[PDB]
Amino acid sequence: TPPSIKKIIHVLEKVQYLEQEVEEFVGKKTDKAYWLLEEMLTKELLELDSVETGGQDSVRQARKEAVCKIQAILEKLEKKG
């Protein structure tokens, strides 16, 4: 059942790096970090959002988890900026 997991995985790694970034985020929306932060995050979300599962347990779990993370990192950034 060759799924699109490759997508959620790629974005997952991207979110990971961003996760560490947001964590180390200077703490000011004026910094370019926040710009590229939300920017890369937004693109990543829209990217994985176009995943084709058609009934895949793997993609399902990864899908929900992906949305949680992206939304998690985004919410964290907004709260810390």
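Chain A is numbered as in Swiss-Prot; the shown residues are, in order, 376-456.
Positions of Cβ are set from backbone N, Cα and C atoms, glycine also.
Annotated in Swiss-Prot:
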- 379-456: domain 'BAG' (DOMAIN)
- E414 to A: Reduces interaction with HSP70 (MUTAGEN)
- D424 to A: Abolishes interaction with HSP70 (MUTAGEN)
- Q446 to A: Abolishes interaction with HSP70 (MUTAGEN)
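Here the features listed in Swiss-Prot are placed on the structure.
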{"residue": "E414", "record": "mutagenesis position", "DSSP (3 states)": "helix"}
{"residue": "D424", "record": "mutagenesis position", "DSSP (3 states)": "coil"}
{"residue": "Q446", "record": "mutagenesis position", "DSSP (3 states)": "helix"}
### Query
At the level of the C-alpha atoms, what whole-angstrom distance separates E414 (mutagenesis position) and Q446 (mutagenesis position)?
13
### Task
State the Cα to Cα distance, in Å, between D424 (mutagenesis position) and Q446 (mutagenesis position), rounded to an integer.
12
### Cβ packing number for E414 (mutagenesis position), 10 Å threshold
12
